[PDB]
Number of protein chains: 6
Amino acid sequence: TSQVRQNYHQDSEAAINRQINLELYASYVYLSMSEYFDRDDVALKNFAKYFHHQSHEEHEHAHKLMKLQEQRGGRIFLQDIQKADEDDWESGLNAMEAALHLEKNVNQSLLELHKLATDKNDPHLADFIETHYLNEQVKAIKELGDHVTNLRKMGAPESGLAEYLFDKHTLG
Amino acid sequence: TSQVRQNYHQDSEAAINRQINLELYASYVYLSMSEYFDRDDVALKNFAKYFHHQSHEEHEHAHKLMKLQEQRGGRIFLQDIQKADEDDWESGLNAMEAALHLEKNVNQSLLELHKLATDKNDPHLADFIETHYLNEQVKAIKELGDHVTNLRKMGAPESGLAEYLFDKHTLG
Amino acid sequence: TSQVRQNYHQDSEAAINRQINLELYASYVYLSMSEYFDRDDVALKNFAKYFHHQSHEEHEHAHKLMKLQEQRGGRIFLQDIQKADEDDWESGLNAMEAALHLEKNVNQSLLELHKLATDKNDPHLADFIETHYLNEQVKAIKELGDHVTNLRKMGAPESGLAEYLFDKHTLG
Amino acid sequence: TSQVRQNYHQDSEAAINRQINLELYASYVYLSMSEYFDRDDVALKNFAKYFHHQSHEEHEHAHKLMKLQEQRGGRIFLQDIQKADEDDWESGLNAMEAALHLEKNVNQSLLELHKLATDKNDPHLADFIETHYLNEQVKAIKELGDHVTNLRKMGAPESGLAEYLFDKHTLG
Amino acid sequence: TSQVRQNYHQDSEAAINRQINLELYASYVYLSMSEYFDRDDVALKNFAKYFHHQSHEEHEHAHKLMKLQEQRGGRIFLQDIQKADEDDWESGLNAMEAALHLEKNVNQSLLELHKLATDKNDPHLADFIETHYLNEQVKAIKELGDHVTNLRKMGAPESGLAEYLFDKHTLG
Amino acid sequence: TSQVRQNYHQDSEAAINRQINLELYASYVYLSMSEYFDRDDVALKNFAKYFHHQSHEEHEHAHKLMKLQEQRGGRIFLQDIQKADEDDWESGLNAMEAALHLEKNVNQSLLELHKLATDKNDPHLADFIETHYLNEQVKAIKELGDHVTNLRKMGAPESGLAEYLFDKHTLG
Ligand SMILES: [Ca+2]
Ligand SMILES: [Ca+2]
Ligand SMILES: [Ca+2]
Ligand SMILES: [Ca+2]
Ligand SMILES: [Ca+2]
Ligand SMILES: [Ca+2]
Ligand SMILES: [Ca+2]
Ligand SMILES: [Ca+2]
Ligand SMILES: [Ca+2]
Ligand SMILES: [Ca+2]
Ligand SMILES: [Ca+2]
Ligand SMILES: [Ca+2]
Ligand SMILES: [Ca+2]
Ligand SMILES: [Ca+2]
Ligand SMILES: [Cu+2]
Ligand SMILES: [Cu+2]
Ligand SMILES: [Cu+2]
Ligand SMILES: [Cu+2]
Ligand SMILES: [Cu+2]
Ligand SMILES: [Cu+2]
């Protein structure tokens, strides 16, 4: 056991490694979405820019969890990063809906991570989740909801003019 | 035979002169398209700007081929620049489609120029085509494809509002 | 007939299209001359620079005529751009002489364009020719005459030292 | 088949997708190495910095391949990113040796990608591999070799003072 | 065999060492020419400056080949640098002619180096020759041809006034 | 005999040409040493930088002697530049020792050049050797001695850590 390790439960260490893997998975999902919008038969550059930024941001989330693990004296165990469930994301609206779905699932996992920290009486880990993850999730989810709403009201996914203009005016 | 001439086959020299003529033809086609969008009954200024820029760029392509010819010790033989197959380009979408068609044909010609350089064991000419022409074609074609896609999805050519907004938001 | 068209005769419209073609032809002639001076067995860089500039300037002349056509409500009809009568321009002096010959012919055509505008009582077109073309021709022709004179007096075309020094001191 | 697709073989498209996956794998390997050096019982910050930079660079390599795929009209198919063969990299020298081993394998794959492009007569893809990947591999491998050499000569892995000073003076 | 060595044939390694020696020889030839023009009975300072620059440039060519050798895992074997075939270069024109002759021979050697790289299926070395050597040769040869032409037309080598003025106006 | 020649003995002229050749040889030796340290199995970049600088400096020494020759009315006769006696310089210490050995031999030659100038009553050449060569040799030799001493005391050539740190702290 690590010379720095203190008040850090084996279950928490494992939950962090699981969260590290999930952040990397969400990163890979966003990468997939980003490249779909760069296709010649889709060609929505700001949707592509939007998800590329989400991909990079998710890598920051994973790195910070890895930092936590290292600082607490835990050992990182990595797992394969699974490819997304889709290769083709259909439309701008459908990607926004899939992203919101994903973010809600990630939020649920982080809330279960917080409960575990409360149950193992680890207030450092609890505060870490609160400070760096919980409000970020809330903001992410709200933004995705905002986008889904506008796209729906504009006439997406049927209106091709709607996704074109949303790409231009909201995401550009 | 030129004092500088070395490893430069009569067939390559002639193929360059043919490519020089084709670059000038594409230039003239883009000129034609550009002026069509300046018509009072079309009046799409950014379509016009877009093809005017394509025309100038195609002149750069021709000049560089003429430079190659001169540097290798070949003699430039010019041919008439044929006028385009159309005087009236119908719509923004139709010009984009005709431009993509043209660029694919020019690409095919350049790939046949590369094969000839490989077959005559002329690695200088091969690299020249690779370096200055091949990726440029790929980029040109992809961009034209991107535009065709957006215009189609927006409701062009029937939607006059679609070409107006594409002119404004993509080409402006 | 165009919504903007007013006082613009079918004969004038056709004469403009013919002038547009001639400006493009002169452009192509100058291009040919420019490349000849870049040949390894000619290698007079400032002669080459001089005619390359003339080529670009002639494209400006054509564009402005196309602008006129569009503004007046006429329809541009392009024709093939014929290659020059020579592939080999012999010498610096001979190109200057051929350029002067060309410019005098273009001037004659523009003067016939002015007469037609006077005869069709089109004072806008008349002023356009006067303002943008007539004095430009006079200046072009005078400059070419000036160059022909100096080259002759220096000992061109026989004196190879004459063209070398004229290239250096006048055109450089 | 894509509107932009031209001279792009199904085998090449698939080879690119395989290369995309390998670049992402090398990225993940470097991530693993980077975090190992941040461990409290390793604590070599510049080794960690060095591999973190390698990880980011490998993501750039993957993105450019994805760009190529999109530009050529191919469809990206992603695969899981496998975790590295090690969780514990033993020492600074051993990570450098494993990195060199990895880079040589990636180089071999890229050379097989080039052969395939030559065999399918795809000079655009051939030039792309040459321009963006081949010399980069050579440089990467040479640098890793340079580091392995210095570490060995200094007395690594036994000399803990050797890795400490190499971390300070070469990687810092 | 080197830890970095990969896909690098013994024949290529030896051909590089031979090219390294030839670049150094051309460097030494240009050094010889440069000093000849500094003689009190020649005293053409810009000819001297011109070849001194060529000498330095040829050293850059050799260094880059040595870099390639080192990066690929090959071992440099140097050979004597032979003195030029002349101690006295007669005239400005004759040096330009001898330089052009030399550059064409060096070009031939580099083209044989490229063929060998193509035959040993070494696309890294092939691209290296293309990128850093082939177009440079073409440009060098064209420039030398340009100079030979002007000097001949001016009346060199008999006209001492011709070399004086070419020294002043072209090389100065 | 040269119009500028005065008080310049045939023996001195020949001794200068011999010194010119020796400076070029020392230049080539330093080039050889420099490239050895860039080898993947040596990888001492500041040793490499150090000898590369020595190589360039030795070329300056040769050029100045060539200047002297030209200014005095002598004729330069070049000789082959012999390759060094080694292809492999073993270690940092061994190169420093070989460089010191070389510099002492060059110094001896320059002192014999000075004696000859004193004996031929050529005070211009005597002062030239004194001013540009003699103190430079003394400084070069002292520096090489200084380096040899430090390397020995640090534990070179056996201590690989010694050459690594000397490369870093003295030569970097
Ligand atoms: Ca986000
Ligand atoms: Ca899976
Ligand atoms: Ca709190
Ligand atoms: Ca274009
Ligand atoms: Ca026709
Ligand atoms: Ca290439
Ligand atoms: Ca003009
Ligand atoms: Ca004709
Ligand atoms: Ca790297
Ligand atoms: Ca697995
Ligand atoms: Ca050169
Ligand atoms: Ca010899
Ligand atoms: Ca020195
Ligand atoms: Ca020998
Ligand atoms: Cu996240
Ligand atoms: Cu083009
Ligand atoms: Cu004009
Ligand atoms: Cu990579
Ligand atoms: Cu060279
Ligand atoms: Cu010296």
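In order, the residues displayed for chain F correspond to 6-177 in Swiss-Prot numbering, which applies throughout.
Every residue gets a Cβ built from N, Cα and C, even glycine.
Some features that Swiss-Prot has for this protein:
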| type | residues | note |
| --- | --- | --- |
| MUTAGEN | F:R23 to A | Abrogates interaction with NCOA4. Fails to localize to punctate lysosomal structures |
| MUTAGEN | F:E28 to A | Reduces iron binding and oxidation rate; when associated with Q-87 |
| BINDING | F:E28, F:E63, F:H66 | Fe cation 1 binding site |
| BINDING | F:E63, F:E108, F:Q142 | Fe cation 2 binding site |
| MUTAGEN | F:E108 to A | No effect on iron binding but the oxidation rate is severely reduced; when associated with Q-87 |
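Features per Swiss-Prot, on structure.
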residue : record                   : Cβ neighbours (10 Å)
F:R23   : mutagenesis position     : 16
F:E28   : mutagenesis position     : 25
F:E63   : Fe cation 1 binding site : 24
F:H66   : Fe cation 1 binding site : 22
F:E108  : mutagenesis position     : 23
F:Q142  : Fe cation 2 binding site : 19
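Rounded to a whole number, the distance between the Cα atoms of F:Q142 (Fe cation 2 binding site) and F:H66 (Fe cation 1 binding site) is 11 Å.
Listed recorded positions near F:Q142 (Fe cation 2 binding site): F:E108 (candidates F:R23, F:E63, F:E108; Cα-Cα distance within 10 Å). Checked against ligand 20, the recorded positions F:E63, F:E108, F:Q142 give F:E63 as the ones with a Cβ under 6 Å from it, listed in sequence order. F:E28 (mutagenesis position) sits 10 Å from F:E108 (mutagenesis position), taking the Cα positions as reference. Distance from the CA of F:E108 (mutagenesis position) to the CA of F:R23 (mutagenesis position) is 16 Å. In three-state terms derived from DSSP, F:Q142 (Fe cation 2 binding site) belongs to a helical segment. If you measure from the Cα atom of F:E108 (mutagenesis position) to that of F:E63 (Fe cation 1 binding site), you get 11 Å. Note: the Fe cation 2 site is recorded as F:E63, F:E108, F:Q142; in the same chain, F:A31, F:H66, F:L107, F:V111, F:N112, F:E141, F:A145, F:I146 also have Cβ atoms within 8 Å of that site's Cβ centroid. According to DSSP, F:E108 (mutagenesis position) sits within a helical segment.
Taking the centroid of the Cβ atoms of F:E28, F:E63, F:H66 as the Fe cation 1 site, the other same-chain residues with Cβ within 8 Å of it are F:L27, F:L29, F:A31, F:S32, F:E62, F:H64, F:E65, F:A67, F:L70, F:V111.
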